[PDB]
Amino acid sequence: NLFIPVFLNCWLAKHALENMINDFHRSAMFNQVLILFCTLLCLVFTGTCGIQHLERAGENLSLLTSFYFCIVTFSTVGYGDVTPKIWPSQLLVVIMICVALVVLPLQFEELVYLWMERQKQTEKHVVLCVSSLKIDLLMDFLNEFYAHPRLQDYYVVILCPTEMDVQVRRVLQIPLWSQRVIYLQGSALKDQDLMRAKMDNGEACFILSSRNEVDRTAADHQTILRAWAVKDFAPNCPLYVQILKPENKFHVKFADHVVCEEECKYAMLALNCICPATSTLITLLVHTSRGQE
Amino acid sequence: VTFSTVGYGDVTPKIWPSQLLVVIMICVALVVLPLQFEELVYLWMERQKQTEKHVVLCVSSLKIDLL
Amino acid sequence: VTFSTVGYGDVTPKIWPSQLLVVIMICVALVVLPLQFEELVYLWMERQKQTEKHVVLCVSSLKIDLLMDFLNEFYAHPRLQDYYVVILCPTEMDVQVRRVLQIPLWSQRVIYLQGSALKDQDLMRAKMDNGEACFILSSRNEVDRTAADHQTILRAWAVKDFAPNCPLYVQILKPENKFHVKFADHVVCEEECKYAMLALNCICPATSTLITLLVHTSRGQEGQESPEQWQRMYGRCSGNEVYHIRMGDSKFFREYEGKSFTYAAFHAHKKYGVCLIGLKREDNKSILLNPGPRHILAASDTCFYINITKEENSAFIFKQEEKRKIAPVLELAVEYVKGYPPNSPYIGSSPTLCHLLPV
Amino acid sequence: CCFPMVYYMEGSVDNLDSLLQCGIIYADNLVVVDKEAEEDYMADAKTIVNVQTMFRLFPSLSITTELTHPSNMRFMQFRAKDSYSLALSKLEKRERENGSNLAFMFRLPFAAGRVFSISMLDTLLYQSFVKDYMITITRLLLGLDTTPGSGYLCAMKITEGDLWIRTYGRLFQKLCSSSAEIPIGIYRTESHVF
Ligand SMILES: [K+]
Ligand SMILES: [K+]
């Protein structure tokens, strides 16, 4: 009938749990958070058993009372209704406070490191695949897409390899577009980035060529590859391809809707020479408006 | 004075179910509030990226010599 | 309990000088400790900018497709599971590479070191002196391949200078630079193999596919649920690899001691489905593909065979053999000149007797 | 200069005028080794499309290409209106699900030898950490190293006069009894009207 600190053995169980985490999951930062709760549990559970047993000589604290005493201690509340009345109990609180203040921060910094390295919906969505997204292109899509009442329950996934533009970020922070627009950094040529975009469930996919790029043949090659990648991954997803050069237009003929920029640009410019302001007439017709301007 | 961790102790739970309720109420406080704090941190992080008679200065690149 | 802000109150200052001392000490604590904290934060900010049997991987830029190819092949073997991988790369870790390293499977196995093989300090951090092997891989994305080959030659020399007893596995782009790393234990020239396979595809169709499947570690389990018969066979037969075993120790070929090479090759295939493709005599270091019928087998020869599983790893079929328990092959056996191309373009070009123009 | 019937000409695979001058109407094989991005998989975009254009202009021509990324092998000869090649995507995704390193394997162009990737040589080097003979065997098959007394990789056509040899084992017996050649495998072709 001798006292043996079996309660400190709970610390080793925490260690036996740490080596568990290395091999099998059962969620990369979740494990450390679970570990942080474990050392918190060991901190509290050691406090209850230590205070209950050391006070067995003085004031004879019950386990439930010492548990409440321990919780209000490590939370720095310090009610003072139950206090250690003898020196070894007072000392144990001191070393437990010091142990808490030197063990918990180490867990916090491991949390901080994981959070730092970590920093680097509904139905009926459409995916928008671009090489670089700028505010002029994004707002043109958003104005036209959400000008219709039928597509208001739709959200937009933007699959773009480049990092999100600063101007694009500010518009996405607007509450109107915060819930509607998701920006994914990835490639249509990686099926993993297509799984994150839920392209197999997308209502439509819009592959848009980059007109700012100085090499338009290279840009057309990328959109042909993107269209093929989407067709390979999700065959039953309507493709809406924007092609720059007419010579590359028969490589995406399978797509449901294809717009060749050079054909329409020069045919309208030629018609403006025949019928004045044909470009203006076409422009207004293809724009959804209620005639309230 | 409890959630602010002051803990005066002039008024304290004198029976076990309240002592348990205070214990669980501290625990939910320490697990619910940090989630709000973390969301506040995210919003602050992404947020980081007068009088009359003023004058506007339009330049393409501003250097210290010109300013 | 005061500076920890617990404030139990069982012991309190009962006189004004003691109460004032607590007040000034609390204020002193709140103005002295933060200064230490900010210095700690200042040190922590700038600070932000294992086991045995590891392997070092020296690259100029590490991309995800290169890393996963190494990781898939390296850890496809049960023997190399206790091994961890050090990546010595001058460039900053790629974002895509970072995400894969965060995966718990590769978190403990892969260490990424930013450094140069040409700095011995970065070689000491990589523990190259203790590494089981070093892999120097050329960067093919680089537009200047001569420059890339120069960097890998320098890297191979730096590793050899630092750790002479470390097997070097060098990937060389251009054949002209291949004799500068001839000292390395294993060298792969990309341009030689690329164009020889492309040329063989013109002679033997899909030679590149045949070589590709053979050099890939697989168990032949692909497309086994496929309804198509060709996919099931094709995925099964892709599990073939090339293995070596001493003939005397080989249950496949030990019964053919003193028989011709082709006799053993035919009969071991007829019995076990293994393809004896070559052998290496104990006297020489040269491996011979199909020595022929005049070659007589001996117990000291090392036999190279193609099979789905290693013979030792095929301990089941031998027990499965115990579960069951055309003329015959003999036991005993302008016109062009034929010459060598005169001007060898580079050093190390193996001389092949070719059809040559008379002039 | 000493090799018979080796000629050169200026042009590219994207220039149809140069290709018709080379004799692409009379060419059994067209090997494209052309070399030409921030997004990694887009490095093959120009080679894939240029090869695709010839695939449509000369459907019967045999084009062999080398690609930087094995993930791009599905784009060698792309039939978007083809349920079979589109179903191969599901099969390859399933193999990738099971952790197979050979997931590109069931793509038709790779299976036919129309494409290979240079990343395979990386696997050959990594394999050499476990198989020190693997590099030597590969070069012996490719003829890259020539050891006196070592064989060479060849191919034989099984024509209608050879179908009396019903099985592959009997072919092994016949070859090993007459010419002492060792069959490595079979290149099989099936009727797959698209
Ligand atoms: K195998
Ligand atoms: K294999």
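By the numbers in Swiss-Prot, the shown part of chain B spans 291-339, 350-367.
How was it done? The header gives electron microscopy, 2.7 Å.
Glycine is no exception: its Cβ is also placed from the backbone N, Cα and C atoms.
Copied over from Swiss-Prot, here are the features:
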type	residues	note
BINDING	B:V296, B:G297	K(+) 1 binding site
MUTAGEN	B:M315 to L	Reduced the potency of the agonist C23 by 7-8 fold
MUTAGEN	B:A319 to T	Reduced the potency of the agonist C23 by 7-8 fold
MUTAGEN	B:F327 to A	Reduced the potency of the agonist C23 by 28 fold
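Features recorded in Swiss-Prot, as mapped to the structure shown.
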| residue | record | DSSP (3 states) |
| --- | --- | --- |
| B:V296 | K(+) 1 binding site | coil |
| B:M315 | mutagenesis position | helix |
| B:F327 | mutagenesis position | helix |
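Cα separation, B:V296 (K(+) 1 binding site) to B:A319 (mutagenesis position), rounded: 15 Å. Remark: B:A319 (mutagenesis position) has B:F293 as non-local neighbours, by Cβ distance under 8 Å and separation of at least 6 in sequence. Sequence-distant neighbours of B:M315 (mutagenesis position) (same chain, six or more apart, CB under 8 Å from its CB) are B:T292, listed in sequence order.
Less than 8 angstroms from a Cβ of chain C: among the recorded positions B:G297, B:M315, B:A319, B:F327, that describes B:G297. For B:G297 (K(+) 1 binding site) paired with B:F327 (mutagenesis position), the C-alpha to C-alpha distance reads 23 Å. For B:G297 (K(+) 1 binding site), the Cβ neighbour count at a 10 Å cut-off comes to 23, with all displayed protein chains included. For the recorded positions B:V296, B:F327, the ranking by surrounding Cβ atoms (within 10 Å, all protein chains) places B:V296 first.
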